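Below: one structure, written as structure tokens.
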Amino acid sequence: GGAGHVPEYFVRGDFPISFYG
């Protein structure tokens with residue numbers, strides 16, 4: 001959700017969008 005370094009969730013696509021924090 002935030003703009004951190006580790007993803008919050010994963011989609012059935014390629015890469016995730018938002019990050020922790």
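Along the chain as shown, residues are numbered 1 onward.
Every residue, even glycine, has its Cβ placed from backbone N, Cα and C.
DSSP assigns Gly4 (mutagenesis position) to a strand. The Cβ neighbour count for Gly4 (mutagenesis position), using a 10 Å radius and every protein chain shown, is 11. The annotation that Swiss-Prot gives for the mutagenesis experiment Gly4 to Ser (Swiss-Prot position 41) reads: No change of RNAP inhibition but loss of bacterial growth inhibition.
The mutagenesis experiment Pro7 to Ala, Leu or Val (Swiss-Prot position 44) is recorded by Swiss-Prot, whose note states: No change of RNAP inhibition but loss of bacterial growth inhibition. For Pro7 (mutagenesis position), the same-chain residues that are 6 or more apart in sequence and have a Cβ closer than 8 Å to its Cβ are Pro16, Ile17, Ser18, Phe19, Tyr20.
Long-range neighbours of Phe10 (mutagenesis position) (same chain, six or more residues apart, CB within less than 8 Å of its CB): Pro16. In the three-state DSSP assignment, the secondary structure recorded for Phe10 (mutagenesis position) is coil. Swiss-Prot gives this note for the published mutagenesis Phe10 to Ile, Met, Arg, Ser or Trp (Swiss-Prot position 47): No change of RNAP inhibition but loss of bacterial growth inhibition.
Under DSSP, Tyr20 (mutagenesis position) is assigned to coil, being neither helix nor strand in the three-state scheme. Under its mutagenesis entries, Swiss-Prot includes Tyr20 to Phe (Swiss-Prot position 57) with the note: No change of RNAP inhibition, and loss of bacterial growth inhibition.
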Taking the Cβ of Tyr20 (mutagenesis position) as centre, how many other Cβ atoms lie within 10 Å? 11
